[PDB]
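Quick notes on the structure that follows.
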Amino acid sequence: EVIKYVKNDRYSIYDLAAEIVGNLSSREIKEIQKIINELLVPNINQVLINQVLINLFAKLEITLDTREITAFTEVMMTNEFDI
Amino acid sequence: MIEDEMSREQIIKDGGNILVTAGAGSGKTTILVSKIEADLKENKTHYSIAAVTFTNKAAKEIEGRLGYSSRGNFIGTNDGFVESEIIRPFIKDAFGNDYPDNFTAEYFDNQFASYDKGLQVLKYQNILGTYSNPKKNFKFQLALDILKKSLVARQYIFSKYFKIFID
Amino acid sequence: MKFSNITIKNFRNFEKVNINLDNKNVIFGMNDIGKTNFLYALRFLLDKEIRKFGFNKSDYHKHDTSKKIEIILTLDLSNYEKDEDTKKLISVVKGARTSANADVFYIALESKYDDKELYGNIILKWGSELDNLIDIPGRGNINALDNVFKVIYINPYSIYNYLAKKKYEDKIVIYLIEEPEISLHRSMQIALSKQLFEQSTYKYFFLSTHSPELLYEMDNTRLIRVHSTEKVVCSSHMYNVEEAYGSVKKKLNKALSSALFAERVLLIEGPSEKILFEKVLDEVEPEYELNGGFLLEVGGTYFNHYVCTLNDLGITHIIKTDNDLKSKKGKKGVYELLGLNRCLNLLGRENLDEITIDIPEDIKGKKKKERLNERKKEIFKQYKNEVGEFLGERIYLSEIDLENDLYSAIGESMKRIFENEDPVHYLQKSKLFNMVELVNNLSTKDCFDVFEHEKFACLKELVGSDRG
Amino acid sequence: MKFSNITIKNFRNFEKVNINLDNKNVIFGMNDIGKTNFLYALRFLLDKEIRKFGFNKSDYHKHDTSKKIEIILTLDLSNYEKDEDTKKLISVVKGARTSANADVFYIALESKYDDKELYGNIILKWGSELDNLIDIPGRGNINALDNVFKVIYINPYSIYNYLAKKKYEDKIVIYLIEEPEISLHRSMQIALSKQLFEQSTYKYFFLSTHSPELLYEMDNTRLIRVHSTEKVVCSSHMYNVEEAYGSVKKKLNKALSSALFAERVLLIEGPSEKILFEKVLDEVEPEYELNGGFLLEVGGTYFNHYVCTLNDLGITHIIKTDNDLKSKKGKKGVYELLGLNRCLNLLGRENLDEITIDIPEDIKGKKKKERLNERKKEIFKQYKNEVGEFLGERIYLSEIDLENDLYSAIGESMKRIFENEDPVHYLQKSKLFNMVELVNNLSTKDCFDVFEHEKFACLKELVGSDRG
């Protein structure tokens, strides 16, 4: 959902908000919107690691990564997996 | 005639900023509601006024001498004025959306004494309290910061209220 | 200060209609149900006495009952520091705005059927963002929008002038005038048009008319036209008269007012063309004003006002003209291509250069005429591709003049009824009387040769029968 | 076969009004109370459902109650041996006639107040003599006039066509159409006019209209006009279009229809006169159509139809024209006085003799113009007393042309804005564009010199202010 909101251009923040654990999140979705709006810079080298790190600190379900962060990384590598 | 009637005739027919140095008691509510009634009678526009006191017993006395109106006048204390007209409608605009709207004013257990931890409390646990020193006001400082930081608060508070009555 | 547009997303006969608005809006067209439903949609949005009854089963399209009714109105809210009604909205809206969108406000109405109590509830929302609209607060039978707006519905004038003069300074007043020309003499309709469009008492109104006489002073107004189809499709144009066309504004409006209630308008210059074309259409297609045809008089105003007005509203415009040359002031031997510049202006091009022709003095009574006509001939020859581009539109440019194309359709009949060596020279001496003498003596089957000719396809497009 | 006249001797607002009638009667005017009272008088005479209620106190003039109400209608009854409704009346009238007055029949209604039961009784009489009218016999709630007539009152069309086709062969059918243009698009009003005036289903009707578009095919009709005064005074004219004016009947009616609803009509020839006159009247008297003024286009039809139509109905007509000369067909050097004959025709005179002028060939580009102008000057000089007789009426004849009289009012302003040695010669080359260029550059106080000049008293009579 977060890669579909980032790379499309027009996907709403509430469409991404409609899956996080128990939802009912009002007034606090802009806190994560600022972080992922900082993800809209391309910056393909190394910023995805610490940005996704502070995102998973923000959104909980921590340490479900290491292999999965690389599996997520290889999608936007070369800026497109399938154009 | 004498001083009472000529002061009444001068004060009622004024239109500018007025400063009244009265005595002890003797019906300040009387001259207040007389000037309020005269100002509401002479005005035919959409603007309203705001009467400000400390005790709401004076507020219900003022509206009892006034009567009923649907123009949109505010009668009450300055804490309620700052809370409902500046802080609550524009706290989500002046300091970002992450600051919360719906909040409770409680000044019975709070004795924190800085602005930084004060708006940390207002952001994190959304309680507005009071300063530790008696000669301060966290609420009025926050209202001034909201008014200087938010455009739409200035537009609303200029487009609604015409005269403000301080006692 | 100024309305922007209304989107009707479900109503009695609206599927999804997005009508651009303004102050001083005038709607017209063929079907009256769509116009009265537009006015009823405005009343359901803004009037408390109509909103309190709710919706029935018949207020949904096709009585479908499973679709949400949505009506959205947009304001501009931008022109502050000088305007009074801006404060009148801001003082009641309070904290429903954002500082990023200081301008542009939204008022919306939503409805969904209950299907058990048989009742459609009406819920009102407002806000400065397309989503996250909050509900309008209200204590009992009223809300804040009732404190903002005051709606006056006029259905069968000077009393409302002093009524707005000494009262209604608290609220923004919106008029809905439905058919004010019923049982009114036409002088009173002209006076009502003057009161509506020049006097500043009527600031916002939504007019619906069937009479051309009540649009005689149209300025700074939004012309809205509903079409003749069953499904409501709506066209919109921002009509204002330019300041250069200000000396002759009255006679522009007196022709455009009758032209707006047509479907196929043919634009011609002189009344001789009018006489000839009504004589031809009397015998060929005797009902054409019944079917929506109209003949418009221009008489020297560059075709730019009329075509820009008629194209936005969806009215087909046909132009027939000639390429005449105009002499400049105080300079001998230099001429301007008037017809070619007039036809090239509305596609959007630059005006052509001033063309000089070397003509000796000698005699100029008769020989100067063909000395200008063969120059017009070679001018028409050199611009053949622009003439084809004109024929791509509905612009038809004559080779020389109307009467020379008339001689190329019927020559023997005009020679018979005129008794002259050159009947075209007799036709252009007294243009009014000789054309009347022509059409008095022009019999049947002379009109049909005029109709079925290549240079008179404008009449075929005005009739609009799709034979091919 | 044909109605003759109705005399209303007392009604709600009629003192003593004698209106000549016909089949296909159309009434119009300014006050609606008089027109609806005319239709209610016809309904009280001929409809049973309205006659049965009787009269109240308010159906008498000034509520005077001591005066007898009398309404008399006259028929012709002469056209027998071919007509069917003649037999339809004769078979029921039976022995109420005399053989001396085989033609002309009378139907009358009388009423007198009771002043004790507060009821005005309605008594119907008929007969072929003015006096000795006998009562109409009847058994119960009906009489013989109910068997004769069938009245259809239409108040807000193709159903009545086949309804009269297969039914109502027993009774004479009279229509009363009250304001049929309400909530009708103008194409439907043109179609309704065509149905009313061309199709023979509608034989007798009494129409009342406020729209010019529903009188577009007027022929063999009786035009009835009520005036703007409080006391009802009524004018009447038998309108039919002559067969010589048959090729241009449509454009005649399209102008006369708008001309009928005015009070002061000024008759001019070309659209250049129109442009100049609305430019002048925009600055001098900015409301004139609001007060009852109108500018009429003639364009070469001898002024005889329009003046004869407007004079009988009480509408003031002002004519301004010029004395131009027209060349005959195929003959060099002979000319016809066109403007002088056109002005002399409507007072009623013979057309003037054909006037020849000896002009050598030489050059004819520019000297032929002045060579015709001083001949026009001496023609205007020799007929000075007929020009004064024209000025006794509202006919104004120019010395040469409009533009030469315009130069005699403002010359320096036209010389400034035209930049030429002779501005009049530049004005008559391209009459449409140069007049627009003139009025675009003609400022204020140039219009007031045009207004206050001796040769432009037509505008002063059109405005109609009685300063002197």
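Since chain C takes its numbers from Swiss-Prot, the residues it shows come out as 1-156, 267-578.
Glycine too: its Cβ is placed from the backbone N, Cα and C atoms.
As annotated by Swiss-Prot, ATP binding site applies to C:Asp32, C:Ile33, C:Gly34, C:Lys35, C:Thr36. If you take the C-beta of C:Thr36 (ATP binding site) and look for same-chain residues 6 or more apart in sequence within under 8 angstroms, you find C:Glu288, C:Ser318. Mapped onto three states, the DSSP output places C:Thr36 (ATP binding site) in helix.
Under 8 Å, Cβ to Cβ, and six or more positions away along its own chain, C:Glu464 (divalent metal cation 1 binding site) finds C:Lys438, C:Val444, C:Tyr445, C:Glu446. The feature divalent metal cation 1 binding site is assigned by Swiss-Prot to C:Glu379, C:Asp463, C:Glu464.
In the three-state DSSP reading, C:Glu383 (divalent metal cation 2 binding site) counts as helix. The feature divalent metal cation 2 binding site is assigned by Swiss-Prot to C:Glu383, C:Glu513, with similarity to another entry given as support.
When Cβ atoms from all protein chains are considered, those within 10 Å of C:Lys35 (mutagenesis position) total 22, not counting its own. Among the mutagenesis results in Swiss-Prot, C:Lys35 to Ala has the note: Retains endonuclease activity. The residue drawn here is the original one.
In Swiss-Prot, the entry for mutagenesis C:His320 to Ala states: Retains endonuclease activity, ATP only partially inhibits endonuclease activity. The structure shown retains the original residue. In sequence order, C:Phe28, C:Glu289, C:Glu291, C:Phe371 are the residues near C:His320 (mutagenesis position), counting only same-chain partners six or more apart with C-beta under 8 A.
In Swiss-Prot, a mutagenesis experiment is listed as C:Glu379 to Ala, annotated with the note Loss of endonuclease activity. Counting every protein chain shown, the number of other Cβ atoms lying within 10 Å of the Cβ of C:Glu379 (mutagenesis position) is 23.
While the structure shown retains the original residue, Swiss-Prot records the mutagenesis experiment C:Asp511 to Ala with this note: Loss of endonuclease activity. Around C:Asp511 (mutagenesis position), taking its Cβ as the centre, 18 other Cβ atoms fall within 10 Å, counting all chains. A coil conformation is recorded for C:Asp511 (mutagenesis position) in the three-state DSSP classification, outside any helix or strand.
For the published mutagenesis C:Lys541 to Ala, Swiss-Prot gives the following note: Loss of endonuclease activity. Non-local contacts of C:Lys541 (mutagenesis position) by the CB criterion (under 8 A, 6+ apart in sequence, same chain) comprise C:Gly380, C:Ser382. Under the DSSP three-state reduction, C:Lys541 (mutagenesis position) is assigned to helix.
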Given the binding-site residues C:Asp32, C:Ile33, C:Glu383, C:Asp463, find the one whose Cα is closest in space to the Cα of C:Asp511 (mutagenesis position).
C:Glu383
Recorded positions among C:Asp32, C:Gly34, C:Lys35, C:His320, C:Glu379 whose Cβ lies under 8 Å from any chain D Cβ:
C:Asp32, C:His320, C:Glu379
Write down the Cα-Cα distance for C:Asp32 (ATP binding site) and C:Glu513 (divalent metal cation 2 binding site), rounded and given in Å.
43
Would you identify which of the binding-site residues C:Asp32, C:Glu383, C:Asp463 has the most other C-beta atoms lying within 10 angstroms of its C-beta?
C:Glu383
Neighbouring C-beta atoms (10 Å sphere around the C-beta of C:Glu513 (divalent metal cation 2 binding site)):
23
Position of peak Cβ density within 10 Å, selected from the binding-site residues C:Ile33, C:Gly34:
C:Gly34
Around the ATP site formed by C:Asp32, C:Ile33, C:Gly34, C:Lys35, C:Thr36, which additional residues qualify by having Cβ within 8 Å of the site's Cβ center?
C:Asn31, C:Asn37, C:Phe38, C:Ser318, C:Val336
Could you round the CA separation between C:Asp32 (ATP binding site) and C:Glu383 (divalent metal cation 2 binding site) to a whole angstrom and send it over?
34
Candidate recorded positions C:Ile33, C:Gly34, C:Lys35, C:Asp463, pick with smallest Cα gap to C:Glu379 (mutagenesis position):
C:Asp463
Roughly how many angstrom lie between the C-alpha atoms of C:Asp463 (divalent metal cation 1 binding site) and C:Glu383 (divalent metal cation 2 binding site)?
29
Could you give the Cα-Cα distance between C:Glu383 (divalent metal cation 2 binding site) and C:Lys35 (mutagenesis position), in whole Å?
36
